[PDB]
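Comments concern the structure below.
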Amino acid sequence: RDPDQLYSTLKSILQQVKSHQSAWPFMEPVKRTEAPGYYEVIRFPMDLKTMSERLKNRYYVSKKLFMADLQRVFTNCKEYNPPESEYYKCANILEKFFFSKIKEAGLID
Ligand SMILES: Cc1nn(CCO)c2c1C(=O)CCC2
């Protein structure tokens, strides 16, 4: 299936991202109790557990929807955290990895 080809490609990419050594900050939703005013600043929170659910739920009917969510994970983090924080470092490392995988899968060419 053309839908099911997409699904496989996205699942492979998301799995690789989740397995990456720098994915650990992004594995679950930011906790309100740990991040003061995070949910006042960041309007569209996202994390890799929520993306896994969305994927299983057949939400990612296009590459664009998938890339927007995953990009939001990094840019939320970079907006909120200090530039030399461990979280910011992880976000940019993982983002580099993400762009290399989407290129390699021909999701952008
Ligand atoms: C703020 C903030 N605090 N925590 C830890 C609590 O969830 C995290 C953040 C992020 O911005 C992304 C990584 C995880």
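Since chain A takes its numbers from Swiss-Prot, the residues it shows come out as 723-831.
Going by what the header records, the deposited coordinates were determined by X-ray crystallography, 2.1 Å.
Yeah, the Cβs are placed from backbone N, Cα and C, and that goes for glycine too.
Positions annotated as domain 'Bromo' by Swiss-Prot: 723-827. In Swiss-Prot, the entry for mutagenesis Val752 to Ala states: Reduced acetyl-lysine binding. The structure shown retains the original residue. Here Swiss-Prot notes a mutagenesis experiment, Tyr760 to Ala, with the remark: Reduced acetyl-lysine binding. Swiss-Prot lists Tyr802 to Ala among its mutagenesis entries, and the accompanying note reads: Reduced acetyl-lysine binding. One entry in Swiss-Prot concerns the mutagenesis experiment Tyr809 to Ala. Its note says: Complete loss of acetyl-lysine binding.
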Between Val752 (mutagenesis position) and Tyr760 (mutagenesis position): CA-CA distance (Å): 8
Neighbour count (Cβ, 10 Å) for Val752 (mutagenesis position): 19
Integer Cα-Cα distance in angstrom, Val752 (mutagenesis position) to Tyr802 (mutagenesis position): 11
Cβ atoms near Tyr802 (mutagenesis position) (within 10 Å, other residues, all chains): 17
Neighbour count (Cβ, 10 Å) for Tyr760 (mutagenesis position): 15
Packing count at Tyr809 (mutagenesis position) (other Cβ atoms within 10 Å of its Cβ): 16
Alpha-carbon distance [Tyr802 (mutagenesis position); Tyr809 (mutagenesis position)] in Å: 10
Secondary structure content, the domain 'Bromo' (723-827) (per DSSP, counts of residues): 74 helix, 0 strand, 31 coil
